[PDB]
Structure formats: structure tokens, C-alpha cells
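S.K.: Pasting a structure below so you can have a look.
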Amino acid sequence: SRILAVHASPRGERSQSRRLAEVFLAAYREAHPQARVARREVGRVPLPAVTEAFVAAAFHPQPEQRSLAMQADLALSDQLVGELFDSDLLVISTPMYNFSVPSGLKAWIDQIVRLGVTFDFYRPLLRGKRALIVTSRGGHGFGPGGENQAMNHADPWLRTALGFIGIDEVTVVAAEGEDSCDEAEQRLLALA
Amino acid sequence: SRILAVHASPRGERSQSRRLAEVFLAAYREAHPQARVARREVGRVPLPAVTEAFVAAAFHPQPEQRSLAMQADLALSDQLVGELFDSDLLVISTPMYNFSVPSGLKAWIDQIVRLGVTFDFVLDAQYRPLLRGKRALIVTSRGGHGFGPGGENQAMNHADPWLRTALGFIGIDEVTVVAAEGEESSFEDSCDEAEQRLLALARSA
Ligand SMILES: Cc1cc2nc3c(=O)[nH]c(=O)nc-3n(C[C@H](O)[C@H](O)[C@H](O)COP(=O)(O)O)c2cc1C
Ligand SMILES: Cc1cc2nc3c(=O)[nH]c(=O)nc-3n(C[C@H](O)[C@H](O)[C@H](O)COP(=O)(O)O)c2cc1C
Ligand SMILES: COC1=C(OC)C(=O)C(CC=C(C)C)=C(C)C1=O
């Protein structure tokens, strides 16, 4: 199983979402020694936002006739999509930032949801892929049945976006109160 | 009554959310010649993302003791927050990108939600908003249909509903949403309706 790990926290050593994700990846590597891991940093690296140029090229009515300039505008997107195609398991580590994800992760999603590549018209085009979302939160009760579940626009939105392109087998492991981390940690070891 | 307009679409003349928002601002201008209008571009301008240095600065236990480097890391945030404090009405124009907002608008939000400035907390964490007496108008454009209340795809909409939650957290709980749908394809009717709604809001604000 080939893995694509997308880290969304701008923090490095201090990132809990990053740490917990690495705990899973390490535990998984031991259980599957032949596994490959590709890491795509979107937290500590400023992934470019969608531009009007991107929109013109991505939604170009006839893709084959794109100019070299248009292809250049889509070069990063193609690289990012390719990493996704080449993977079997998608691991996303992300904090909750203002009831959603950090802007860098939104930028990544906006690059890999591509007409005619990951979706068409609406139907998904990705198949046989699973996702694991490892998230960290300062507050409490954003999970299923929580007092503040309706305010959660982070992982539940990722489900929607990922589901739209065909990734419908998604698991979310969440730590709150920043004991919950230990539960998350142990949970992740079992999954690996 | 002072207005802050935040445009989130990367498109210019062809941005429908920008166009509709400008219809409101112009109509408002006609009814209030003395009113001040400030524009903050987050769509055609790449707003910096929250970094680790920003987190270290914004959550510093003794904010008075921040080094000049730390203050530099917060200089943009301080400017963005200030524009908001100076405003009575906030106008956000935004597309729906992949069931949420463009990353640039998310970045703007992440800059203006600030500990001890736009929100605070005490330990008993019990959060408190610090903005008062302000209102917001969200003008949005969508390619598909049914993302509004009662719509078939309502549960998929993580854009304007999410903006409501984030804005409410810092104290802006009076929020109006004007949406146009079917841009991908009727749309002329949706736009005309949104226009009439905005012209009415402008005349009465
Ligand atoms: C800019 C910013 C926004 C945040 N917004 C929320 C939030 O909306 N809800 C919440 O529960 N925690 C919020 N937090 C707290 C973080 O989610 C929490 O500290 C988390 O552990 C960070 O994960 P990390 O260690 O991987 O960086 C926020 C933190 C920052 C820096
Ligand atoms: C990257 C991208 C993602 C989009 N995602 C959605 C979507 O999830 N749902 C939808 O109804 N329309 C979606 N659209 C269509 C836009 O919402 C629509 O074209 C809108 O009018 C753009 O706003 P603007 O005219 O202000 O630029 C998307 C468009 C782009 C370019
Ligand atoms: C920095 O910004 C924010 C936090 O920082 C720690 C939070 O914990 C939270 C969590 C709030 C709840 C209701 C527990 C929010 C919402 C937030 O915006």
C-alpha cells in the first residue's frame, strides 16, 4: 500500500496533529515493510491559491488545446493530483483553525479537485482509495454527538470534498483539550 | 456608518460575487454620500497564511514583551483587525470553492481572529467575543444549485454557514446571506433577485 501524507499544521515539532500522524505512519511501516510514503507539506509551505488563470485553464472547454502558459498554470495541480493517483491511502494531518482547516489545506484541495481528472460531468473519478484524517483541537465537543458538533467545518467538510472526487472510505481520529491524545495514539496503532 | 468590503474571488470583472457586492456598495454610496468605504482584497491578492511564528506571537503569555520580530509577524494582522474595528458593516463577497471558501478568505479569517483583541477567554476555557455593534453581509455565488436552506445539497455547504460560525465567535452575530446559484449553467433570474435584495438592503442600512 502506497501512502500520501499531507501535513497541514504550520507547526513542526510542536504539532500534535503532525506527531500523531507520524506515530501512525511509523507503526504502519513496521506492519507493512514494503510500503512507500510520499509526504506533501501544505502547512509549512505556502501552497499557491487558485487564480483566475487557474480557473480559465482548469475549466478550459477543450483541454488538449491548452497553451504552454495554461499548462504551466496547471503544472503544480498535475503534480499534486499525481501524488494522489499513485497512492492507496491518504493521510491528512490538520489542526482545527477557526472551526475549519488551515488555509494551506484548503489551497491543496482547490488544486486537486480537477474537472475531467478527479471528477467530471457530477461523478467521482478516483477509485479504490481510503483516507485517514488525524486532527487536533484546542476546544471540546466537536466530534459526533458533541455539544459543538454543528460548528465543526473542518473534518466534516473534508469528507464532503474528498467524497465528491470518490474517496468515501474515510476515518477520523481526533484529539481535543489543547488523555484524549493517548486515546487517539492507541487508536492509531490499532488502525496501522 | 463605515463599511469594510472584503472581496474573496480571484476573478475580476467576471466575478459574480464581486459584481453583486459592488452593486450593493454603489447603491449604498448613493444613499450615503458621506459614508466611508474601505476595500480589502483577499482574492486577487495572496494573503499570507498563519505560520508557527504567528501562533507564537498571537498567543504570547506576556504580549507587551513581544520582540520587534514578533510584532512584525503580527503587523498585517493588526492592520486587518483595525480595518474591522473601524467598520460598522462588514461586506464579504465570496464564491463557493469545493463546498467552502477560497483559501485566501480562510487566510483572512485566520488573521483577524486574535486572542485579547477580537476574542478572549477565562478559565473556569470560557471564550468571549470582543467585537460589538457590528453587522455583516455575505454575498455569494455558486455554480450548482440547492446549497441554501431547504436545498437538496444544504448539508454540503461549508462556506457561508462556516463564515457565520467564525464571525459569530468574535461577536458578529447579525449576519445576512445573499446567494446566487446556477452560475455553471435561470441564473439571470437568480442574479436579478439577488440584485433587488441587495438594493433593498442598501436603501435601509
Ligand atoms: C489560528 C488558530 C485557530 C484555532 N482555532 C481553533 C478552533 O476554532 N477550535 C478549536 O477547538 N481549537 C482551535 N485552535 C487550537 C488548535 O486547534 C490546537 O492548538 C491544536 O492542537 C493545534 O494542532 P497542532 O499541534 O498540530 O498545531 C486554533 C489554533 C490556532 C493557532
Ligand atoms: C476551484 C473552483 C471550485 C468550485 N467549487 C464549486 C462548488 O463546490 N459548488 C458550486 O456550486 N460551485 C463551485 N464552483 C463554481 C463557482 O462557485 C461559480 O463559478 C461562482 O460564480 C464563482 O464566483 P465568482 O463569479 O465571484 O468568481 C467552483 C469554481 C471553481 C473555480
Ligand atoms: C484561536 O482561536 C480559537 C481557539 O484557540 C485556542 C479555540 O480554542 C476555539 C475553541 C472554541 C470552543 C467553543 C471551545 C476557537 C473557536 C478559536 O477560534
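Numbers in chain A track Swiss-Prot; the residues on display, in order, are 2-122, 131-187, 196-209.
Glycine is treated like the rest: Cβ placed from N, Cα and C.
Positions annotated as FMN binding site by Swiss-Prot, on the basis of experimental evidence: A:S10, A:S16, A:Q17, A:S18, A:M97, A:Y98, A:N99, A:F100, A:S145, A:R146, A:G147, A:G148, A:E187. According to Swiss-Prot, the mutagenesis experiment A:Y131 to F carries the following note: 2-fold increase in specific activity towards methyl red and 20% decrease in specific activity towards balsalazide. 2.5-fold increase in the kcat with NADH as substrate.
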S.K.: Which residues of the same chain, at least 6 positions away in sequence, have a Cβ lying under 8 Å from the Cβ of A:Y131 (mutagenesis position)?
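M.R.: Once residues fewer than 6 apart are set aside, A:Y131 (mutagenesis position) is near A:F120, A:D121, A:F122, A:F173.
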S.K.: So 8 residues are not built between A:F122 and A:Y131. What's the Cα distance between them in Å?
M.R.: 4
S.K.: Taking A:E187 and A:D196 as the last and first modelled residues around a gap of 8, how many Å apart are their Cα atoms?
M.R.: 11
S.K.: Which residues does A:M97 (FMN binding site) neighbour through Cβ under 8 Å, counting only same-chain ones at least six apart?
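M.R.: Once residues fewer than 6 apart are set aside, A:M97 (FMN binding site) is near A:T144, A:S145, A:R146, A:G147, A:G148, A:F151, A:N161, A:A163.
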S.K.: Of A:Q17, A:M97, A:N99, A:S145, A:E187, listed here as binding-site residues, which sit with their C-beta under 8 angstroms from a C-beta of chain B?
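M.R.: Among the binding-site residues A:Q17, A:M97, A:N99, A:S145, A:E187, the ones whose Cβ sits under 8 Å from a Cβ of chain B are A:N99.
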S.K.: From A:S10, A:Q17, A:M97, A:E187, which binding-site residues have a C-beta atom under 6 Å away from some atom of ligand 3?
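M.R.: So the answer is none.
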S.K.: Across all the protein chains here, work out how many other Cβ atoms are within 10 Å of the Cβ of A:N99 (FMN binding site).
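M.R.: Other Cβ atoms within 10 Å of A:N99 (FMN binding site): 22.
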S.K.: Greatest CA-CA distance (Å) over the residues A:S10, A:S16, A:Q17, A:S18, A:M97, A:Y98, A:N99, A:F100, A:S145, A:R146, A:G147, A:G148, A:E187 that the record ties to FMN?
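M.R.: About 18 Å separates the two most distant Cα atoms.
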S.K.: Provide the number of Cβ atoms within 10 Å of the Cβ of A:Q17 (FMN binding site), excluding the reference atom itself.
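M.R.: For A:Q17 (FMN binding site), the 10 Å Cβ neighbour count is 19.
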